[PDB]
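Report on one structure; see the data block that follows.
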Amino acid sequence: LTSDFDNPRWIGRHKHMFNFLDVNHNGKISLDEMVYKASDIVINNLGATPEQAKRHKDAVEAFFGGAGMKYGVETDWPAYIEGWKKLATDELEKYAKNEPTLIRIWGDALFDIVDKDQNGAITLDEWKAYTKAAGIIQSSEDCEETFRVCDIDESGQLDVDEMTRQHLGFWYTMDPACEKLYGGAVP
Ligand SMILES: O=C1N2C=C(c3ccc(O)cc3)N[C@@H](Cc3ccccc3)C2=N[C@@]1(Cc1ccc(Br)cc1)OO
């Protein structure tokens, strides 16, 4: 439940993602681009209903919002990483107080789209469909590493509650137990 913001591997994890989000190498990204990307994936690749898409958009907006990003503002790397320090701090504070995190809220919205059974858990094939559409993982072998790192349930599925815990460790705290969550795709 403690952050590790001076760790070069934390900083570099998020710089990897900044660079991945900055698809046209502008050195800056906007909230507009984030919510476009989000809705493009779920509506155009993953079959989301209109209601599901709007729920998902609201969650992504709130997530990057928590990192300081705003509509009509171009966020460069120094502003992006400083805002990520605020997001991670807020998220860990919520998690410690048993309050829903922004990453959980996003997960619930995403999993309602990706889980054909709408019961809060995804198969490996579903995780492959999501991460390859998003681009955050490219290869099947890296998607398969997720399922090695995560505690998989009795039906072979990845529950949103488990992925949220792994995400806290991976994106917010540098928990060694959560290394390689995205395989080699994200250092
Ligand atoms: O955890 C997830 N992330 C985390 C990030 C991320 C990016 C930058 C950064 O500095 C830190 C994290 N990005 C994405 C991909 C994406 C970005 C923007 C719009 C749509 C999709 C992502 N997709 C998710 C979706 C998700 C969310 C919550 C839960 Br629980 C499970 C899955 O899984 O790969």
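Note that chain A is numbered according to Swiss-Prot, with residues 10-196 shown in order.
According to its header, this structure was worked out by X-ray crystallography, 1.8 Å.
Backbone N, Cα and C define each Cβ position, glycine as well.
Quick look at what Swiss-Prot annotates:
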BINDING   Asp31, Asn33, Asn35, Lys37, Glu42  Ca(2+) 1 binding site
MUTAGEN   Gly36 to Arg  100% activity loss
DOMAIN    54-108  domain 'EF-hand 2'
MUTAGEN   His65 to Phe  100% activity loss
DOMAIN    117-146  domain 'EF-hand 3'
BINDING   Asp124, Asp126, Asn128, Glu135  Ca(2+) 2 binding site
MUTAGEN   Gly129 to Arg  51% activity loss
MUTAGEN   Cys152 to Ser  33% activity loss
MUTAGEN   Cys152 to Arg  52% activity loss
MUTAGEN   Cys159 to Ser  41% activity loss
VARIANT   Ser164 to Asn  In aequorin-3
MUTAGEN   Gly165 to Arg  No activity loss
MUTAGEN   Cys187 to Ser  71% activity loss
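What Swiss-Prot annotates, mapped onto the structure for a quick look.
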{"residue": "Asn33", "record": "Ca(2+) 1 binding site", "DSSP (3 states)": "coil"}
{"residue": "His65", "record": "mutagenesis position", "DSSP (3 states)": "helix"}
{"residue": "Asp124", "record": "Ca(2+) 2 binding site", "DSSP (3 states)": "coil"}
{"residue": "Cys159", "record": "mutagenesis position", "DSSP (3 states)": "coil"}
{"residue": "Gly165", "record": "mutagenesis position", "DSSP (3 states)": "coil"}
{"residue": "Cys187", "record": "mutagenesis position", "DSSP (3 states)": "helix"}
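Following the DSSP three-state reduction, the secondary structure of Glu42 (Ca(2+) 1 binding site) is helix. Close to the recorded Ca(2+) 2 site, the chain also has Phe120, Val123, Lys125, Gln127, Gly129, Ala130, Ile131, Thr132, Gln166: residues not among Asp124, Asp126, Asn128, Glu135 whose Cβ is within 8 Å of the site's Cβ mean position. Long-range contacts of the domain 'EF-hand 3' (117-146) within the same chain: residues 29, 46, 50-51, 54-57, 61, 64-65, 67-68, 152-153, 155-156, 162, 164-170, 191-192, 194-195, each at least 6 residues beyond the stretch ends and with a Cβ under 8 Å from a Cβ of the stretch. Secondary structure by DSSP for the domain 'EF-hand 3' (117-146): 18 helix, 2 strand, 10 coil. The C-beta environment of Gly129 (mutagenesis position), restricted to residues of the same chain at least 6 apart in sequence and closer than 8 Å, consists of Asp117, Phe120, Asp168, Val169, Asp170. On a Cα basis, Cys187 (mutagenesis position) lies 30 Å away from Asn33 (Ca(2+) 1 binding site). The secondary structure of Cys152 (mutagenesis position), as reduced to three states from DSSP, is helical. Cα spacing between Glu42 (Ca(2+) 1 binding site) and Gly36 (mutagenesis position): 13 Å, rounded to the nearest whole number. The residues near the Ca(2+) 1 site, meaning same-chain residues not in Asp31, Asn33, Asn35, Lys37, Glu42 whose C-beta sits within 8 angstroms of the mean position of the site's C-beta atoms, are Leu30, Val32, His34, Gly36, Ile38, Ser39, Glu83, in sequence order.
Of all the recorded positions in the list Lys37, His65, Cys152, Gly165, the shortest Cα-Cα distance to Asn128 (Ca(2+) 2 binding site) is found for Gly165.
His65 (mutagenesis position) is 17 Å away from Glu135 (Ca(2+) 2 binding site) when you measure Cα to Cα. Packing around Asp124 (Ca(2+) 2 binding site) is summarised by its Cβ count: 18 other Cβ atoms lie within 10 angstroms of its Cβ, all protein chains included. Considering other CB atoms within 10 Å as the measure, the emptiest surroundings among the recorded positions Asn33, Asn35, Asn128, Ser164 are those of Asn33.
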